[PDB]
Amino acid sequence: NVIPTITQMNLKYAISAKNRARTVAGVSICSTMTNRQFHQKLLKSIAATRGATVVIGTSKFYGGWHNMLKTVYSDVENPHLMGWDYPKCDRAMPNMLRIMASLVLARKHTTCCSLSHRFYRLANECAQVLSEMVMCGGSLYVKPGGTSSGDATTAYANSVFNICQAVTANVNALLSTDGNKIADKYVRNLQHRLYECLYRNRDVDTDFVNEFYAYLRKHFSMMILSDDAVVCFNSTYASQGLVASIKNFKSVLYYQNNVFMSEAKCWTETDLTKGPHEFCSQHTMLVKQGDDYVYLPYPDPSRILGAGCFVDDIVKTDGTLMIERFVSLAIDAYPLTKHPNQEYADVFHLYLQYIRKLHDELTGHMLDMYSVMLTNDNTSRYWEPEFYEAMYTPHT
Amino acid sequence: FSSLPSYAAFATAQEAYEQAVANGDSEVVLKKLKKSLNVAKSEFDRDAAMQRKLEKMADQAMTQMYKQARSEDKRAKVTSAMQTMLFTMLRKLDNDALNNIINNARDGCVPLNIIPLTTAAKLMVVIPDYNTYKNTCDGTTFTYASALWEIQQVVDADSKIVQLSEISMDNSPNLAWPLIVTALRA
Amino acid sequence: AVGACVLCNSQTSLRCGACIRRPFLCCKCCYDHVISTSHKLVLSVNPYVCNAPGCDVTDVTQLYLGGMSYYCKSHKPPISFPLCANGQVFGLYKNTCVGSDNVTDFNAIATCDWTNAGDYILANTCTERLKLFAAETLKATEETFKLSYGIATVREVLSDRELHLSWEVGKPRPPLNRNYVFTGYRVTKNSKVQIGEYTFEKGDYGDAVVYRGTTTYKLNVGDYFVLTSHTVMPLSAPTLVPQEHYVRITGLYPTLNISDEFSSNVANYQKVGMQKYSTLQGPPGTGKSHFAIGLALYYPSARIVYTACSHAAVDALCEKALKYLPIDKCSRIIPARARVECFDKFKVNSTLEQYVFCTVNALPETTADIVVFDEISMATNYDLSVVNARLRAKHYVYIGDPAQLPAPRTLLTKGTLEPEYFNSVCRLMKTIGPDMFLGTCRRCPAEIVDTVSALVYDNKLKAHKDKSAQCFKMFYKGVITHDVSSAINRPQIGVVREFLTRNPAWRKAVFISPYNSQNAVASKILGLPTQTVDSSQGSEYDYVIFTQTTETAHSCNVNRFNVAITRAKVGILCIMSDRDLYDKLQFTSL
Amino acid sequence: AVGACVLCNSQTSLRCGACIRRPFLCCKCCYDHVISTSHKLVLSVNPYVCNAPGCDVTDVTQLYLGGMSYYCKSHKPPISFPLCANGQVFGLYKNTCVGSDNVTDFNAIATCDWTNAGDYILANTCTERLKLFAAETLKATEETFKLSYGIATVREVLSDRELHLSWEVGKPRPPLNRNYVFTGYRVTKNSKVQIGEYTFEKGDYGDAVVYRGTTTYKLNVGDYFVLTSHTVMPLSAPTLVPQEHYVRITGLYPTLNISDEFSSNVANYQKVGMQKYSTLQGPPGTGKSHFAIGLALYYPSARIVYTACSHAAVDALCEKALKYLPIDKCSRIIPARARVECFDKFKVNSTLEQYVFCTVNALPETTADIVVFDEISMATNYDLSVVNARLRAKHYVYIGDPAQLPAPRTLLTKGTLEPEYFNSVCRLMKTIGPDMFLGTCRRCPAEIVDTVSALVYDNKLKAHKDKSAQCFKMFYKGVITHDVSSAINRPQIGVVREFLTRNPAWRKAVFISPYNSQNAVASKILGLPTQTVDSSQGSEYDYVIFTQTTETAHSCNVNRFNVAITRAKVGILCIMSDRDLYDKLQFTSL
RNA sequence: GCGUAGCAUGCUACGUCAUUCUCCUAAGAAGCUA
RNA sequence: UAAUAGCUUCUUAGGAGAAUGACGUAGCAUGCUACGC
Ligand SMILES: Nc1ncnc2c1ncn2[C@@H]1O[C@H](COP(=O)(O)OP(=O)(O)O)[C@@H](O)[C@H]1O
Ligand SMILES: Nc1ncnc2c1ncn2[C@@H]1O[C@H](COP(=O)(O)OP(=O)(O)O)[C@@H](O)[C@H]1O
Ligand SMILES: [Mg+2]
Ligand SMILES: [Mg+2]
Ligand SMILES: [Zn+2]
Ligand SMILES: [Zn+2]
Ligand SMILES: [Zn+2]
Ligand SMILES: [Zn+2]
Ligand SMILES: [Zn+2]
Ligand SMILES: [Zn+2]
């Protein structure tokens, strides 16, 4: 049976760098419960795999960022890093691509579900997520399409959509090349067989699908987190047009997303010793940790200072009540100490000194409210930089 | 612990041991009483720890039982709330118009999006500026959804009543747009 | 679910699962109920069974809980402990539970089977929270008793006013009147469902039924008849709201020109309006059916809810209130299923009217200003608690005569329930006395009315007439045949037909009997219009003949005798078997 | 919240649950209070009840802080520890709580019911924080006494100008006068919601009340009334702001030839300017309430707020200000209901005017340059704290006299309250002396002042008039009708009526009697302006008829009688009861 | 030389307690990211 | 009114395990001594 469902639109009260309002989709419990029961095994299986294309469930601490970046550079020949943007990603996504993502996620049910079971599960997904009734200010509207950001499989379906767009860009790049200009005889035959498997073949050719997958993994290595993507592509092939470039993503998003991807939000990095320019809002820098060089992610110092200065509750302003709030922020702001810019390196020391001042005045206020100090106080380790240095060391 | 007679056995063995030590009993009797006291205390502590486990598992069982029940007296409340909501929504229905449009259906099935559009007795028009107001529902009566509606009320975004003479081209800056007009099907 | 213990009203979350009603029980009270009686199953928020892969232990004295379950001794962990120990059964609110001994009668309430007489007599003198529980479990027992029953069908299409009866062999058959209704089942090939309920009544001769119908849907043989049955909901309101007096009449505002008809009851009208609940017992034929109309005309602007146990009394009251009270502000509330040929003369079934008449079973939850319960002899404690739950009103007035016949009370088979314990209200009326009592009698001759006031009544009755010199009482043997479930006296009709030829008066008489078999056979050989002793009590006649078949404690029941001899007005031939029944009364000898 | 202990002003987080005002108490002081009295409930940020599934233990020595909450003796987590122990009660700021014994007067203040008289003499001679706490709890008890009253209803309405009354059976009936208001209910089904603000007063004939309303709703008979409650706010501000003696006048400016009439009080004006607050005590009618207006004329630029506890006193002050001050810059602030009819000649209810007159209870939060409190005898410590909280000021002036009548103090019924304990200001006046003192009689004739200088004042006053011989003392028995719970003396009113047509110059004398019932009911029989003694204080009239209704301790009160007679201006006739009281004065024969 | 008894030393098993560590779960507070 | 998912910090409680120490009991191995053969 198909259960239609109303999803609320909730305004988001959070810190941001642009003044446009952000809205999330509160989906009904009747949809979330069944979507969990349908997708959660695969979703937990994706989040528990290390070294894959979809980096979900991979921590950035304890050397997780360095491991991710070393798996992206998976023996590519002339590596250049690349990253693109999806403008209006959740609201311009076509319904065909969302249905594609839901059908790709549901390929795991080849033994537990029948054909009709999988169809009615897809229909419930479409009726509750894709084209639903939306409650926006006490009024029911019809959502035209696009993913809602509150379904159970949101980041994972977004990752499927991202991989699909990247593979489409590579297909278009390889097919729109001349073919008489391709010097490599292997890639010319790959283009010929790619056209055959697209427009002259109706049954799946698993041998060529494996061959093209091997080609993409060898020359177009990816790292996907639901709409962020780092690619470590072969620069010579991409200059010859045998592998997708930024312009191929722009073309594909024009004719398949109805958006224009300006090349001002997409970056290219010709030097791998600097890492990705930005992935998951974190910049990357190569530091000498211990005896070896590793990649550490540092945030925008403006972001951490804004999180310290502006809060969403009146009681987060006391400071002594929230010392863990600043311990977490100092954990996030630790890698700034390795930055060559001293004003960036001083943010971590500012947070440590504020933690120490907060503990000093907390103990003063506690000793005033009583006449005895606390017997056990282990807060001294939060203004020592070793507690935060061990946060980015691969021993755990 | 103190309820069980193991404490009594330990206490009487300790009393006998102390009394015989104070009375200067022989070494063999002293060792005998020491061994008896040791085994009595052994039984005492062995039956004790079990009391800790008893009370711990009893409190855990009681908390589990409370959670399983409170959760059964909170289920009936939401069941009653859902029932009352459903039945009030039933009583809101425009039964004659809905019956007409549902008997006109061949299979008895109609799109939901036409249920208000053909049976709702009241229309709310939310209008962001004056040009839109002049276009869609200027005057005391207007046409929408192939029906005739008569303006029964106009309020602003502040939920304050606005008169139809106040919605003008020059009085537009002084109105808290959007305006929500409520009309009834004629 | 948590609740209140029945006999101490402390908070609890246990239940005696072996009982028919599953009442809540506090810890100490539950232990006292399980260690004494044979109920060893206790239901907490989860049932107390052995949660093993294979085992089934229900006893609670032999259950030990361990980890997060309850097992017997063969399936318990290395840890203890007894569920039922230290005088308490392990449940919620372990230290707010106050014990209460009155368990020494809760055992006899919960464990009895109502077969004997004393079960009712001690199910009525107990406290209030046990007065409710005993009534609830009695109704549940009767409902389950009606699940073991005989089943018939219609032999073939026989008449438009009468069907026939084809019963199964080996099972008893019920009594036949408006109280016992019957259901048809349409299991034809093809999907047993219901078409309609018919009530049945014995035919002329042989095997027949002259019936009362529910639905026009006329079946073939394809239906077979069962009894019909239903669930009993739990009751919460007390049987009688506490008696609180008022100084001057509140919320009731007396009238202008009530009538010169019933102006001698004005003191009694105001005594009705004074207290919270009032009690009026009026000997048979003394105006209580007319007193209700008079009360309604003494407080003209008060909405009044009239109620009664059965449709007959409430319909007679409805007819009187049509004949006297204003008519358009009347509202008789009918059942939706309409199990009876209901009363449609008023502006029927509007519960937001002023004079609302209804039956106890069909009362809707509402409010009133003064509610008049009628025939409290018929009503069981369940009806009283129901009328206190559904109806809240400023005044309650219970009218009825305990000397009339009681409720059916089908389960009672051994011993005689004396009038005093018919219900709470009759117990009130016999303990301290009815608050109001009107003693004259406008039907019977002189000697019978003086002697009936001297039979059981405390000598309060009299007649405004002269004795018609046509009441008699004979002692003719009337040999018994009795070769059917009830006793018959045919050759007694032989002796009465040896009379009845020198007495041309009662040639339109109504035959009555203390047995339905003799009543049925009396309508066969001579077409006397019959009306059984139960179907009387609410009507007056001037020609009625009554014979006695046997001699027993069912022959000397003076309630039945008093309800018998007071339906005639000028003439009755009657047959007395016992010298006791020829000598408590004065009549001619013949 | 975190607060300050009442009797030591240490930091604390505990409060006493049983106390009506729930005062903060430090650890040591809370232990001393709970271990000795019957109060055994302590509220921290969380209340100290036991957190079992269901348990109700509040006594603090029974409890422990176990795990993460407060648990009783046999519900505690196995790890303790005791709450109420080690000479303290566990709370926040535990090791900084140091108090003092005053835990012997605080026990008496918290425990006492304010029934005796000694409770007031201990509530006014204690320390400064207890002077505030005792006033707070006294107001709270005076409010919670209204919870024991009986709620009304309407019988019917023959006359729409005179309601019919019906009190609930089984509760006391409140007195009927202007001071008490009511608010209704319509609880039939159907609107348990208020129906307006009404007030009552008795009628002479039968049973009737000639009511008054704020709106014009009628009562369908179910509608009824309940006397309205009043939550009491914390006594936030001190009773008297601490005094500082300036070297020279700060914040105030003198004037150029103030007048030829106020030229005598100049030195006292300068003394007022020098000190933070000043007290003016004088016998009645010596120039006290006119001194304030002279002060206004001496500090013309200074914004001034005049206040008093009564309405008929501030109205007289308003009239005097109209006679003297420029009328353009005045106001008059009236409460929302305005139970009494106030002064409507100024621009009423404009707070931001230069000279603003208001009652204490209706004072709005504002500033001033000097605030003049008047008739401090009428004011309790609640009024002083209210005026000290709402109105900020640079200089305070309290004018009044203790020998006039004090505040009602309805709860006080044993013993008499000396002047020096009326409030803090009167205590200051009697202890060390007034800062300004002026005494003589300029209003009353020679005879009445020459008698009142024998009753109350020990032969102190000379005065100025000639005894016009229109001072009369009557002998009349005056039989008693204790009707409205305040006595009515019908034959004394008859004496007045029979000898008010024999006095052609006495047709406008105000009628004064201690009892509000007779004083109110006299309006029909003689038609004179009527006034009770309590509100007559501060107002003068050209002629007074005083009637001692009944002999009691209320009407034979020398203070009341002295403030009653001295409102006359040329002559006064009074009829007396006490053979002593009529003899202590020297008046004419009759 | 053997048997019984006692003392001392050592090893194993079990029960109880103290400390430290790891993990598994539950509950709560918080931070960041998409 | 406040979504899905991931990671991290901190606190509390419960279980299980490990390690070390302490006591008690039982079993086994050895040395010395008393008695009997
Ligand atoms: N005031 C009266 N005067 C004469 N007869 C009356 C009076 N009131 C009632 N009756 C008669 O008394 C009889 C009472 O019978 P009924 O009305 O059935 O009530 P009940 O059965 O309770 O006595 C009626 O037939 C009526 O005619
Ligand atoms: N300096 C003065 N010269 C003449 N008459 C005065 C003077 N001061 C006051 N009075 C008169 O004395 C009366 C005193 O009134 P008031 O001060 O109100 O007395 P109290 O304050 O006792 O009520 C006023 O009515 C006024 O007429
Ligand atoms: Mg009757
Ligand atoms: Mg004055
Ligand atoms: Zn039972
Ligand atoms: Zn109980
Ligand atoms: Zn078992
Ligand atoms: Zn207290
Ligand atoms: Zn203190
Ligand atoms: Zn407790």
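Following Swiss-Prot, chain C residues are numbered 5325-5914, in order.
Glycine is no exception: its Cβ is also placed from the backbone N, Cα and C atoms.
Residues annotated as Zn(2+) 11 binding site in Swiss-Prot, with experimental evidence given as evidence: C:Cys5329, C:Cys5332, C:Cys5350, C:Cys5353. Annotated Zn(2+) 12 binding site per Swiss-Prot: C:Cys5340, C:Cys5343, C:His5357, C:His5363, in sequence order, evidence recorded as experimental evidence. According to Swiss-Prot, the feature ribonucleoside 5'-triphosphate binding site maps to C:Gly5606, C:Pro5607, C:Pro5608, C:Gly5609, C:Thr5610, C:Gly5611, C:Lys5612, C:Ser5613, an assignment based on sequence analysis. Under the heading domain 'CV ZBD', Swiss-Prot lists C:5325-5437, citing sequence analysis as support. Annotation of the natural variant C:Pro5401 to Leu in Swiss-Prot: In strain: Delta/B.1.617.2. Here the residue is the original one, while Swiss-Prot reports the natural variant C:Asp5584 to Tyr with the comment In strain: Epsilon/B.1.427/B.1.429. Among the natural variants in Swiss-Prot is C:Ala5692 to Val, noted as: In strain: Theta/P.3. Quoted from Swiss-Prot, the note on natural variant C:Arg5716 to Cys is: In strain: Omicron/BA.2, Omicron/BA.2.12.1, Omicron/BA.2.75, Omicron/BA.4, Omicron/BA.5, Omicron/BQ.1.1, Omicron/XBB.1.5, Omicron/EG.5.1. Variant annotation in Swiss-Prot: C:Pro5743 to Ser, described as In strain: Mu/B.1.621; the structure shown retains the original residue.
Structure with Swiss-Prot features highlighted.
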residue   : record                                      : DSSP (3 states)
C:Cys5329 : Zn(2+) 11 binding site                      : coil
C:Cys5340 : Zn(2+) 12 binding site                      : strand
C:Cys5350 : Zn(2+) 11 binding site                      : coil
C:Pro5401 : variant position                            : coil
C:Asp5584 : variant position                            : coil
C:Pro5608 : ribonucleoside 5'-triphosphate binding site : coil
C:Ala5692 : variant position                            : strand
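The 6 Å Cβ screen around ligand 1 retains C:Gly5611 from the binding-site residues C:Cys5332, C:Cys5343, C:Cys5350, C:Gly5611, ordered by sequence position.
In this view, the densest Cβ surroundings among the recorded positions C:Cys5340, C:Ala5692 belong to C:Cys5340, judged by other Cβ atoms lying within 10 Å. Ranked by how many other Cβ atoms sit within 10 Å of their Cβ, the binding-site residues C:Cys5329, C:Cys5332, C:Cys5350 place C:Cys5332 at the bottom. Checked against C:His5363 (Zn(2+) 12 binding site) by C-alpha proximity, the recorded positions C:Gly5606, C:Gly5611, C:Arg5716, C:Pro5743 yield C:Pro5743 as the nearest. Near C:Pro5608 (ribonucleoside 5'-triphosphate binding site), with the C-alpha within 10 Å of its C-alpha, lie none of the binding-site residues C:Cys5332, C:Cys5340, C:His5357. In this structure, the CA atom of C:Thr5610 (ribonucleoside 5'-triphosphate binding site) is 18 Å away from the CA atom of C:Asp5584 (variant position).
Other residues of the chain with a Cβ within 8 Å of the Cβ centroid of C:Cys5340, C:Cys5343, C:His5357, C:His5363, the Zn(2+) 12 site, are C:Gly5341, C:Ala5342, C:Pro5347, C:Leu5349, C:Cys5354, C:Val5358, C:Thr5361, C:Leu5365, C:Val5366, C:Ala5434. In the shown protein chains, 14 other C-beta atoms lie within 10 A of the C-beta of C:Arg5716 (variant position). Sequence-distant neighbours of C:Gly5611 (ribonucleoside 5'-triphosphate binding site) (same chain, 6+ apart, CB under 8 A from its CB) are C:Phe5586, C:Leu5762. Each of the binding-site residues C:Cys5343, C:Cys5353 was scored by the number of other CB atoms within 10 A of its CB, and the lowest score belongs to C:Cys5343.
Around C:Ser5613 (ribonucleoside 5'-triphosphate binding site), a 10 Å sphere centred on its CB holds 19 further CB atoms from the protein chains shown. The Cβ neighbour count for C:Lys5612 (ribonucleoside 5'-triphosphate binding site), using a 10 Å radius over every protein chain in view, is 24. For C:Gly5609 (ribonucleoside 5'-triphosphate binding site) paired with C:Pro5401 (variant position), the C-alpha to C-alpha distance reads 74 Å. Once Cβ contacts within 10 Å are tallied over all protein chains shown, the binding-site residues C:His5357, C:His5363 are led by C:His5357. When the Cα of C:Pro5743 (variant position) is compared against those of the binding-site residues C:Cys5332, C:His5357, C:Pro5607, the shortest separation belongs to C:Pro5607. Same-chain residues that are not part of C:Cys5329, C:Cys5332, C:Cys5350, C:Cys5353 yet have a Cβ within 8 Å of the Cβ center of the Zn(2+) 11 site turn out to be C:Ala5328, C:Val5330, C:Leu5331, C:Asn5333, C:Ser5334, C:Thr5336, C:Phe5348, C:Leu5349, C:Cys5351, C:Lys5352, C:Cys5354, C:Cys5421, C:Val5422, C:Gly5423, C:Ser5424. C:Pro5607 (ribonucleoside 5'-triphosphate binding site) and C:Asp5584 (variant position) have their C-alpha atoms 23 Å apart, to the nearest angstrom.
The residues near the ribonucleoside 5'-triphosphate site, meaning same-chain residues not in C:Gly5606, C:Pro5607, C:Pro5608, C:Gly5609, C:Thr5610, C:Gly5611, C:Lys5612, C:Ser5613 whose C-beta sits within 8 angstroms of the mean position of the site's C-beta atoms, are C:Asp5725, C:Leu5762, C:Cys5765, in sequence order.
In the three-state DSSP scheme, C:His5363 (Zn(2+) 12 binding site) is classed as coil. Cα to Cα, C:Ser5613 (ribonucleoside 5'-triphosphate binding site) and C:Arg5716 (variant position) are separated by 22 Å. Each residue contributes its Cα atom, and for C:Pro5401 (variant position) and C:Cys5340 (Zn(2+) 12 binding site) these two points are 26 Å apart. Candidate recorded positions: C:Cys5332, C:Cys5340, C:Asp5584, C:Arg5716. Those with a Cβ under 6 Å from ligand 5, in sequence order, are C:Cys5340.
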